[PDB]
Number of protein chains: 2
Amino acid sequence: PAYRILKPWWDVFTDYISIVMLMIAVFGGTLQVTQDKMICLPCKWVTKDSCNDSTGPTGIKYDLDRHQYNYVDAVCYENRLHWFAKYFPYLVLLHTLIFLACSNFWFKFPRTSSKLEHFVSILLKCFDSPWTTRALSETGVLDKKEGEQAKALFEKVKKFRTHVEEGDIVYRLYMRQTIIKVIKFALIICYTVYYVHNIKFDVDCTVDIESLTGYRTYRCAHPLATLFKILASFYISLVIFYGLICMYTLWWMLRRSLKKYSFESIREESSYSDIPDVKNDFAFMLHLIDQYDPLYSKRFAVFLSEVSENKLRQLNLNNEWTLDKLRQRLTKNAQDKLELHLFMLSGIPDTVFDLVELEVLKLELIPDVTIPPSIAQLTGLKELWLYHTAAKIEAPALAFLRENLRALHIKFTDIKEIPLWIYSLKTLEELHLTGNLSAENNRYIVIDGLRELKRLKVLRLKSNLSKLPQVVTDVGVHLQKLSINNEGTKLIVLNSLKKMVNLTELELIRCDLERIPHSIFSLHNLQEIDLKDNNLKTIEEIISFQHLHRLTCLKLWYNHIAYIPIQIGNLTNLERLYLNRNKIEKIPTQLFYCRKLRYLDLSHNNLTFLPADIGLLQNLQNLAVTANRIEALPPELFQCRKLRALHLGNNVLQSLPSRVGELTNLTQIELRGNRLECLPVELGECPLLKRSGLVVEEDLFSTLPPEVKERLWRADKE
Amino acid sequence: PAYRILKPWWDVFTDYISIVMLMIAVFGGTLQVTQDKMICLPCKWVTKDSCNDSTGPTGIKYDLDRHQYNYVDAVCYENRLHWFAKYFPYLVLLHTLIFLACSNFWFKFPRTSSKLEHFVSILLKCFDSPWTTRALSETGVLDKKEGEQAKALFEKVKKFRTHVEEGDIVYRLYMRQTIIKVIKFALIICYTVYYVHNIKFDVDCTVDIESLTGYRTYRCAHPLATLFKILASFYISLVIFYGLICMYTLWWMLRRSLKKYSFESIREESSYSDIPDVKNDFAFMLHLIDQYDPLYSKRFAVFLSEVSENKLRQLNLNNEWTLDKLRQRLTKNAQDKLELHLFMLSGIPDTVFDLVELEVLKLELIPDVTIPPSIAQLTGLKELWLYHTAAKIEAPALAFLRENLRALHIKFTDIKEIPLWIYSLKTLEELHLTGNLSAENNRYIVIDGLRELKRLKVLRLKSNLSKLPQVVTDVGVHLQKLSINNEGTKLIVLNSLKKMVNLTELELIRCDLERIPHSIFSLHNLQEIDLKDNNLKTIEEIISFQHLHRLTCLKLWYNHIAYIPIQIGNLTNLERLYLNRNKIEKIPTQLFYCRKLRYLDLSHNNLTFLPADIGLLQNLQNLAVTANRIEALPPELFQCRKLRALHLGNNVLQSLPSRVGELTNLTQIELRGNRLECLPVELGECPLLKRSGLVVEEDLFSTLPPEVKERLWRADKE
């Protein structure tokens, strides 16, 4: 029943004027039906078709019957009474009906009635929406269903806007009906004022009935002429008022260009300037509603602003992502600490910052993320991961990160989408850049602020470096673990690492060095070196590595070196050795001089056999011989008692030695790809042996008798 | 206010035109009834039944009474006044009532009225449905009641489409109404225009009343003739407008073949390619709505795609089964691995593929579920149970199953509902068929592709197999466990088992063998033999089982065997012997020649005594003698020390030896139902025995000294 909102004051006034005109039409019509008599007396002395007006006085006899008088009255009413004086009430009724039809045509026309009812429904939904009350009172919890209803209302408003704004039918129809009203008012006022003077009390009729009455002309009287005259004057005044109102409406809708709305008061008041102007067929109904009252328009405008939409998105994210759900979603990363991963979420829920036990926060593909000051509520947070997220941070939150942030992992595609406050983290320890720092003709000016971080210990640039940045070389004087990945992109050192004196890890995975750098020799403090996929050819530079007396984890796997140089034996501190996925045809015996090897692995190699000198390495813990043509192993090798893991992947073994049964400290064994058919039964006599440690083929597993298999299976639970 | 959607602009125009016609008819009728007098003056000089109209003037004397004038007026009104003048208002009333009836017939006709009101209700529900906005925004989460309402609306839409699509009653009725309106307008215009000229103010009557008045012809006057002519002209104009409108409606019904609805705009805009084109009696109503507002048709389209139905099902499942409410439903099966069992669900919830820890996914009576590629998100998934479920698979998910699937259980009522992608699982270890492989008298073509599974190890055919298939014999070359549950159907081998020589189990439950097969003698690698419910009468074939050097768990329970053969002494390596549910009175002394027995079990058997040579079998761990005529336990029974479980129930045991305490490894002992009057006082000397370990009636449980009872209760604390 909410049709009155679309009727402005002028429509109400025109409706009331139409009601009054209809009342006077009914009054005049019932008078002209019940009593419309003309009283006609004949003229005996006639000049120019009119009465000539020329004992005691006596009446003049006309010798006319009553029915002759009635016939004369009827004929002079029909012929010589002005049509206006006869049909004034009927013309008034017709004009009032046409006025009402023009007024209500757009309400009754289905094409515009559908749009009007849709607009009224949407406006009333936006009017009684509690989220509108909250938005206007923004200047304490919300129901889960209310947020979903508000989101559905926002979507409904967007669909209504995209369906209605392209029509431009309601405005055109309203303009057309107002113009019809104005032109009809003009025509009716013209003809009514012209013909109102033809309603006279006394008329003269010369109706040419002489064979019936014997008289030529008659002097008539219309006793209802003065009443119809005042009725016509009253109707003329009413039509004048109606036309003035219609002219005001036409001026109102032809001066402000109602096809476009302003939405300026709310933007100047609600501080939400991001409310776009409204196009045609939707600005018009907004203008009409404003003519009713601006309250509905202001309450409706909150569904046209994207700021309110984003606020609703954030509130629904907070309400749906409850604290318990995030707490249950907490996981443990590689470093064995609490981890929370946010992937493709619209934002960071405020319940997340209630997880004071959180230590690492991962953000991936979160759009327009702003880190609120509530991060200070977190205290155990130490690492922040920004995966394709441009984070904007307030002053207190940035101070908290400047005081309580250890590591920062960011991935990016452009230098512009990295945080500009990264260099403000004075307590940062680990920095992991995995983007593209190579900008347009600059020596990596984007990271020129890396000198600010004096607490930096780990740097993991991955941007396909061509020339090592001078800022990185300068900042490496206090760096512990420098890891670089170029994905095979050429990188040149050219006496760059000689400035560092305290570096210990020098991962250069996929840096396309193609040669071992000559500057790595001066880094005596180094302990881990890894050169994976550097397309190296020769590693005969070990003779220069004797300077590194603390080196224990020389890693060179995923490379191509023809043979192991003899200079390996010169170094005796080798504790971890790695040259997997290389093409080395034989292992020199001098390599086995190192008595402290523990994690030696030479897998995926063209090896034929291992020399017996390997058995003097009692300290060996893990060995990988995957993809090697090892026909057999020396019995001296298994004389060791401190072995932990031996991986034998795809090796040509026909038998397994019977002296391996003396191995007790062994933890796990892998025999995948071997063409074995015999397994010693003495292998099962071991203090530590389970299914997980030793995995073999099921058919080969049957070569041992069941009395030990059942016993070990009994203890496999715990 | 409810059916206004079904009224286009022409229908409302015709309704208002008919209202104005009703007003004209009422006004004319009341005008004629109130006064329709004739005023007739006689002609003194007549020529061809019409007068020629041939000091001062004087009136013409007729010498007629007033009643003579009234009589001639009445006679000329009744006789010589045209019937159209007298009956115009009543004809107009009849015509407008006929037009109204034609307009409102299909609204008052129940056969069409029910369809129209149901269509309006359904369209209104689809217009403001909370899920239509979501479907259009997609181009999740929702309240459970709202989801139920959306599903009910989907079902209502589909049933309405089924009901109305084959009616063709609304379109025909509407076309017939339009045709009747057009022909009525044609005849009305014809006759009304032909007879409107017949209403005139001046009318001559020669009514032949001369003996009563003296005059032959009379010149009459009809004072209402001009007003009636104006009303008739207005009615003619209204009928012309009505006829033009109805002709436009008729042409609109013949310009597009409204029996078919394109529906292409929405199905191509919203990418719902499978939106069907609507046929007769349902395309016409959609065209009517499009005449009112196409937005209702757009909203109604999203309840017709049947892809939106799938999305609604998935959303309801996701809202119903949250991860917190789904992990609590995880269970551990017999194999002590995580199991998820879905029962009578509308589909596979999208949150079941977020359970990384899942190992067994059991699907039971879920209708037409297509396993999504998100199943690859499962990492520990190894078993897939499809119970009475036909599952369709896509390219990525089928490849993932071909890579990471171990077990497959399927129960089916017809062959067609088994997956056709089962043979695409080349990594499957065990397969379980529990349906009816006995197809329409074929050589088991339904399983002819079993040979493709190169890593098959376990077979579980329970399909009333009348004979062992050739495909099974071929594929058994590398089969470990074979289990056939024929459910009492006779099974014949006839040289069909000796091909398989690597089988370790040969379970043959309910195979109705009636005899131990002669082909089992060649399976030298067997370890377990199960012949449950085979109706074995003679088991003399034990004389041929000494060949099998790994036979340990010969099971012959649930059979009808009288005498245990003396040839048990040939067997040596039995670990578990089961002879339950048979008819055996004598336990042979040679039975205990198999000294490796651990789970010997002879319960529900007509035994008489327990032989004294049981002490010679020192490695016994379990012995259930439940439901036997065991008069008393021999003292040699307790000569064993490692016995763990001892079930002596429903036996006639009058006394129990006092040396029960000799067994320290006995954990569970049952004596319920026996004829025991006292218990040994040494029963409490058991290091490992709890309240659950002793199953006796409470009346004789208290006869033992209170100290041992209280010690037993003390052992029950934890």
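By Swiss-Prot numbering, chain B shows 15-68, 92-176, 230-808, in order.
Positions of Cβ are set from backbone N, Cα and C atoms, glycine also.
According to Swiss-Prot:
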type	residues	note
MUTAGEN	B:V40 to D	Abolishes activity in hypotonic solution
MUTAGEN	B:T44 to D	Abolishes activity in hypotonic solution
MUTAGEN	B:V47 to D	Abolishes activity in hypotonic solution
MUTAGEN	B:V47 to K or N	Impairs activity in hypotonic solution
MUTAGEN	B:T48 to W, Y, K or N	Impairs activity in hypotonic solution
MUTAGEN	B:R103 to A	No effect on anion channel activity. Impairs channel selectivity, so that the channel is also permeable to Na(+) ions
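Mapped onto this structure are the features recorded in Swiss-Prot.
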{"residue": "B:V40", "record": "mutagenesis position", "CB count, 10 Å": "14"}
{"residue": "B:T44", "record": "mutagenesis position", "CB count, 10 Å": "12"}
{"residue": "B:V47", "record": "mutagenesis position", "CB count, 10 Å": "9"}
{"residue": "B:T48", "record": "mutagenesis position", "CB count, 10 Å": "10"}
{"residue": "B:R103", "record": "mutagenesis position", "CB count, 10 Å": "10"}
Spatial separation of B:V40 (mutagenesis position) from B:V47 (mutagenesis position) - C-alpha basis, Å:
11
Taking Cβ distances under 8 Å as the criterion, give the subset of the mutagenesis positions B:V40, B:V47, B:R103 near chain A, ordered by sequence.
B:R103
How long is the line from the C-alpha of B:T48 (mutagenesis position) to the C-alpha of B:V40 (mutagenesis position), rounded to the nearest angstrom?
12
Cα-Cα separation of B:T44 (mutagenesis position) and B:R103 (mutagenesis position), in Å?
26
